[PDB]
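Below: one structure, written as structure tokens.
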Amino acid sequence: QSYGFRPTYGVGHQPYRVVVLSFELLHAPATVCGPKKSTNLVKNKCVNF
Amino acid sequence: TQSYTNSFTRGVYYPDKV
């Protein structure tokens, strides 16, 4: 059965929503990443990566 | 139509992408 909202309702009775962003951070091929710009692949030297 | 056989050492796959 269906609910029903109305503007005149008070706090709590107002409508709310929910979102669940499931993630997976194990060592696997990446499909989504942040806006971190990619630098150059310096090789053969002690560097942080 | 039906029959029964054995899988000696079959049914193996990499658990994770590592």
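Chain A is numbered as in Swiss-Prot; the shown residues are, in order, 493-541.
If you're wondering, the header gives electron microscopy, 3.6 Å.
Placed from the backbone N, Cα and C atoms, the Cβ positions cover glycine too.
Among the mutagenesis entries in Swiss-Prot is A:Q493 to N, noted as: Reduced host ACE2-binding affinity in vitro. Cβ neighbours within 10 Å of A:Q493 (mutagenesis position), excluding its own Cβ and spanning all shown chains: 2.
Experimental mutagenesis at this site is recorded by Swiss-Prot as A:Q493 to Y, annotated: Reduced host ACE2-binding affinity in vitro.
For the mutagenesis experiment A:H519 to P, the note given by Swiss-Prot reads: Increased resistance to human covalescent sera neutralization. Using a 10 Å Cβ-Cβ cutoff, A:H519 (mutagenesis position) registers 8 neighbours.
For the natural variant A:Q493 to R, the note given in Swiss-Prot is In strain: Omicron/BA.1, Omicron/BA.2, Omicron/BA.2.12.1.
According to Swiss-Prot, the natural variant A:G496 to S carries this note: In strain: Omicron/BA.1. A:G496 (variant position) counts 6 other C-beta atoms within 10 Å of its own C-beta, drawing on all protein chains shown.
It is 44 Å from the Cα atom of A:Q493 (mutagenesis position) to that of A:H519 (mutagenesis position). In this structure, the C-alpha atom of A:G496 (variant position) lies 45 angstrom from that of A:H519 (mutagenesis position).
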